[PDB]
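Undergrad: The structure's right below; bear with me while I get my questions together.
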Amino acid sequence: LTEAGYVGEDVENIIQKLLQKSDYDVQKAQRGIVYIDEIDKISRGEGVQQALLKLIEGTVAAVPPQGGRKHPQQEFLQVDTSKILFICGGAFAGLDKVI
Amino acid sequence: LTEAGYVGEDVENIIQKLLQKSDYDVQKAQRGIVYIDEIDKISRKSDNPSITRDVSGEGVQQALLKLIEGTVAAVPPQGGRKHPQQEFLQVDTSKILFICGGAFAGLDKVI
Amino acid sequence: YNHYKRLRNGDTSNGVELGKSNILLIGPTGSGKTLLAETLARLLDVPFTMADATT
Amino acid sequence: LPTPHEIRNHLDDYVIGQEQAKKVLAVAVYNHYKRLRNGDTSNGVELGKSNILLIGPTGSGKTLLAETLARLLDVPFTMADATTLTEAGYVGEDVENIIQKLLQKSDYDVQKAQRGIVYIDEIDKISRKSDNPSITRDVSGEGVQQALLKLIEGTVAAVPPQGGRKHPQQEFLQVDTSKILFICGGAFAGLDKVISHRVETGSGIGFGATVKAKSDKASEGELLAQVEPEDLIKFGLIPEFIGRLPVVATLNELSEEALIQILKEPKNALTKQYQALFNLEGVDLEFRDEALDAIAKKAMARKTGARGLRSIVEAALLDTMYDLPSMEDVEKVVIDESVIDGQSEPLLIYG
Amino acid sequence: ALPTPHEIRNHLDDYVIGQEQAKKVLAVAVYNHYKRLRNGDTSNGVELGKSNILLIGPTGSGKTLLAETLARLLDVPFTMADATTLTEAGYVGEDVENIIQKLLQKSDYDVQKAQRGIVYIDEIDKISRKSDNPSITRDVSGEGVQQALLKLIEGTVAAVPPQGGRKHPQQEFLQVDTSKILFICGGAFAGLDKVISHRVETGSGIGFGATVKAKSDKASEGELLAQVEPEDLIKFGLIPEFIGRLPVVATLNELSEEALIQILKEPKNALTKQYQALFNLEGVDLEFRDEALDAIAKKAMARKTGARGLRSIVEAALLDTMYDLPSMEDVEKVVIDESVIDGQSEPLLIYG
Amino acid sequence: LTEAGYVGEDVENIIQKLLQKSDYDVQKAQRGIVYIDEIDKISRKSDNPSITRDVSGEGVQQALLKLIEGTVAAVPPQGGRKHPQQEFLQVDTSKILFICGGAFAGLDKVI
Amino acid sequence: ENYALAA
Ligand SMILES: Nc1ncnc2c1ncn2[C@@H]1O[C@H](COP(=O)(O)OP(=O)(O)OP(O)(O)=S)[C@@H](O)[C@H]1O
Ligand SMILES: Nc1ncnc2c1ncn2[C@@H]1O[C@H](COP(=O)(O)OP(=O)(O)OP(O)(O)=S)[C@@H](O)[C@H]1O
Ligand SMILES: Nc1ncnc2c1ncn2[C@@H]1O[C@H](COP(=O)(O)OP(=O)(O)OP(O)(O)=S)[C@@H](O)[C@H]1O
Ligand SMILES: [Mg+2]
Ligand SMILES: [Mg+2]
Ligand SMILES: [Mg+2]
Ligand SMILES: [Mg+2]
């Protein structure tokens, strides 16, 4: 996600990946666990962090239902990330010296 | 948000989110309120003139001007980008209220 | 006014084709450029549209 | 049922110079089938699925190992291509079609299809890419990887019942992909660069420092074994996708000894093809032992794999083939080592 | 009987001038292709594999012309495709498989006949990457086409609609193999000479030991391209996987002044003959002196546009004459001298 | 115009316009005249990043090559967009004359 | 019987 181009789609994809595992269940998906890796690398990508924190704070995401060739805007499922637990990981090698 | 023609993001996405909150009821979105955060980031702080281009900064302010002032905006249906496709619904921002909030750093020194 | 005059003579029975002269408005902020256009649309019978060049 | 020794023996008959890769494929295939027989495995522990990932340069036996495996085994085997695949609802293709083709090979025997193999070639081509402003949308990429991932993780797939007519009665028989074996391959061009940066710290400058020349560049040959999942992710693959493929069979570049065997040992070897070409033309073609060694050296330099051999042979016999039909009373042609270098031109027997 | 390469080259020589190596390669391939077509049964345990060709040469060298001449003399189906129009599957531009469809039309939808066909993909250098690096964005009109062509060249079964996709939902698409179809990918690689120079012309520093040629001794593209190897193509933008499918790499030499003089008069559709015909239907006879042709060749060489430059030089010289010739009456012959090309003189006219 | 596979109009659309003038008579269109204005707007940016693609300027030139010289071009009847699985009207541009034009800016400096 | 979407 460090590319910083159309981050909204990339972060939204995360939610879409969860729905596939969740069997397209909004209730079950909202209870899911999300693990983010290599969060230290993006630091210096301020725009990436800004997009991420909006997803972490909580927002409503539109995910296409069960794929499909073409579907209307309204049909898109609305899932909330405020109820989803997000875990951020990563190794901070330089941090030890800072402390 | 980035200048039109660049892959980062466009300024019409804002209205798209507004429509989602209104169940895609255009007439109900025109009467909406929009909060734009991190507006200071767009400010030319370390300008270093942009003869090549200014996409993240001045290029965004220029785009917002008509949006804030009020003009019909072409909004994609959902999670799409602008293209020759004609599947666009027009939204008027003449009555939409904008609240641009930014944590301006170093402004006190200027004052 | 000239635009209306050119529209009246659609056939233009003469060996002359009238060419339009476009306008370029220059002025500072809060001068009345966009406002002039809006006012014009109120009294313009012919289709008037407003476009943003940034997009 | 098949034994790894048998698999390697059958593969060696048609493949040359991939001893380690053949071992890994044989072990992985055998273990996967043993896992299917003992589903419960009389234990609470569940064995990780062994899906092979083939990584090798051009002309090294990737697309050949898969075909040879199919010939030996009896189970169904389908050879797909990632280039054709596209995101759902697009003109190019769909990922579900893979299972459809698999059933056609298995005569719509769902039980047999769930025990089949699947080979996906040119998997590197669907690598994730950055968004392009001009392109409408990037469909041949991440989206395809996710579809393949849901297919590999194990999910039911709906296949039409033989497509009898417009209305097939909507049977949509379900096929499980948890027991299917996937072999994803492709020459990850540019991966050597990613690996080089990770494992190379450069060289020093002093006397004691070890200076490294270009000959010590440590190219793709012997450099793809050190590959880790982080390098593949930089190349454009998904992290979860890699985890589903633990087995990583690496194919080393073909050495001169292997190339020489390919020139003569195969039934449809390059030398046999030209001999047949000349034989139907009333001429006999003979290749000297020294010539084969020279051809392999030139082919190895090209870094085109075994396909390079055709380029070398074609150039050597270009003039001969051009004027052999016009030449009369010629019964035999001999190619010496000099002919490959170009100093001489090939002896022709006029008897 | 079977046409021999000498016969094939003679027919190519009628229209093409100076490309001996490329003519040999095409002649040999066509002969081998016919040999395989005859021995289709192949009563032996050997599968005669094909060798695809890759034509490289500057502009106005004779690549497209060679393919056109070949089509006239080819009994088997031959089609010419443009790589520019092709796109990777799933995109707006086109599908690579369309080439085969275009080929079937030439064979009146005879799959068995199409499989044993020749294909010439022009402008193959325009679907190349900018650098050796894999990519940075989805290169639809680029590497994406190369990735798609791999299976088409190596050999596979491609689907094809016989008459119309809309006549039926599936329409029982035809399955046509390509393992036997011959491919001749021709492109005018621009900047490849620079790549080869970096690899060959070493010792280009600043000191005394460094060699500086001053663009006089420097080998031209024709001589430099002769030393082309696959590694040079990789840097230009081609995929290693794509070159292996094209083992035969035939190179066309840059046209010399002597060759241009021959092109003006000797070929069947020579430039001078075209202008003579244009005047002949007008009632005038056009005569070109030998000195003029030598002058035109020198001027055309400077343009560095190949043989096409000749048309610019000739058209410019006859512009004034062609403009006022119809108005003139009783004019039966036109003569062009060496001075006319320079512009100092006016072409001599004969009345009668 | 733009290079094939991108959102912009394709280069074969020119022939489509020509067909309109000839009442869709291919034989009559093959002998037509064509004027491509603003041909100086498609030019390589000499000083530009190597790894990039000039779909608008270089791609158009690349595409027009076979068209100008002569080829059997695929021409959608309407010409709005190119679809691979669509019926195409084959047209030959070997006899069509092209008259390109354009005000080259900065050519006087180059000379 | 419209065709599929193309990017
Ligand atoms: N001459 C004027 N008469 C009346 N109101 C005016 C006049 N000039 C400015 N205004 C007021 O200023 C507002 C904005 O004027 P605009 O003409 O839109 O400014 P502008 O010329 O568009 O400058 P921009 O667009 O920000 S660069 C109008 O809505 C009026 O309320
Ligand atoms: N180990 C090998 N033994 C015998 N023949 C080989 C071997 N490796 C390559 N070849 C020859 O090379 C041809 C193609 O080999 P492939 O396995 O297709 O190479 P590749 O890895 O598929 O190349 P790509 O283009 O990256 S898929 C075969 O048909 C053989 O003629
Ligand atoms: N060797 C040649 N003999 C005769 N005519 C030639 C020769 N080379 C070029 N010409 C002339 O130049 C014209 C164009 O030649 P082409 O081979 O089509 O150029 P090219 O190799 O296709 O370059 P491209 O198409 O830009 S990659 C032909 O129609 C001939 O009139
Ligand atoms: Mg804030
Ligand atoms: Mg204004
Ligand atoms: Mg392969
Ligand atoms: Mg050409």
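Just so it is clear, chain D uses Swiss-Prot numbers, and the residues here are 64-414, in order.
Cβ atoms are placed via backbone N, Cα and C, with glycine included.
Pasting the relevant annotations from Swiss-Prot:
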BINDING   D:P120, D:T121, D:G122, D:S123, D:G124, D:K125, D:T126, D:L127  ATP binding site
MUTAGEN   D:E185 to Q  No ATP hydrolysis
MUTAGEN   D:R370 to K  No ATP hydrolysis
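Describe the structural surroundings of these features, if you would.
TA: In three-state terms derived from DSSP, D:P120 (ATP binding site) belongs to neither a helical nor a strand segment and is classed as coil. Its own atom aside, the Cβ of D:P120 (ATP binding site) has 24 Cβ atoms within 10 angstroms in the protein chains shown.
On its own chain, D:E185 (mutagenesis position) has D:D144, D:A145, D:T146, D:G248, D:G249 as residues at least 6 apart in sequence with a Cβ closer than 8 Å to its own Cβ.
Annotation note: D:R370 (mutagenesis position) sits in a helical segment as assigned by DSSP. Cβ neighbour count for D:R370 (mutagenesis position) (all protein chains, 10 Å cutoff from its Cβ): 21.
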Undergrad: To test your reading of the ATP site: which residues beyond D:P120, D:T121, D:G122, D:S123, D:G124, D:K125, D:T126, D:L127, same chain only, put their Cβ within 8 Å of the Cβ centroid of those residues?
TA: D:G119, D:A250, D:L314, D:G368, D:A369
Undergrad: Rounded to a whole number, how many Å is the Cα of D:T121 (ATP binding site) away from the Cα of D:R370 (mutagenesis position)?
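TA: About 8 Å separate the Cα atoms of these two residues.
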Undergrad: For ligand 5, which among the binding-site residues D:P120, D:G122, D:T126 have a CB under 6 Å from it?
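TA: Checking each Cβ against ligand 5, none of them comes under 6 Å.
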Undergrad: 10 Å Cβ neighbour count around D:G122 (ATP binding site)?
TA: 27
Undergrad: Got a sec? Which of D:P120, D:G122, D:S123, D:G124, D:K125, D:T126, the binding-site residues, have CB under 6 Å of any ligand 6 atom?
TA: D:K125, D:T126
Undergrad: Near ligand 2, which of the binding-site residues D:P120, D:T126, D:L127 are found, taking a Cβ distance under 6 A to any of its atoms?
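TA: Going through D:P120, D:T126, D:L127 in sequence order, those close to ligand 2 turn out to be D:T126, D:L127.
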Undergrad: Going by DSSP, give the three-state secondary structure for D:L127 (ATP binding site).
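TA: SS state of D:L127 (ATP binding site) = helix.
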Undergrad: Provide the list of binding-site residues among D:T121, D:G122, D:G124 whose C-beta sits under 8 Å from chain E at the C-beta level, in sequence order; use 'none' for an empty result.
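TA: Contact set vs E: D:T121, D:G122.
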Undergrad: What's the CA to CA span in angstrom from D:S123 (ATP binding site) over to D:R370 (mutagenesis position)?
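TA: Cα of D:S123 (ATP binding site) to Cα of D:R370 (mutagenesis position) measures 9 Å after rounding.
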Undergrad: Taking the Cβ of D:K125 (ATP binding site) as centre, how many other Cβ atoms lie within 10 Å?
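TA: So the Cβ neighbour count for D:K125 (ATP binding site) comes to 24.
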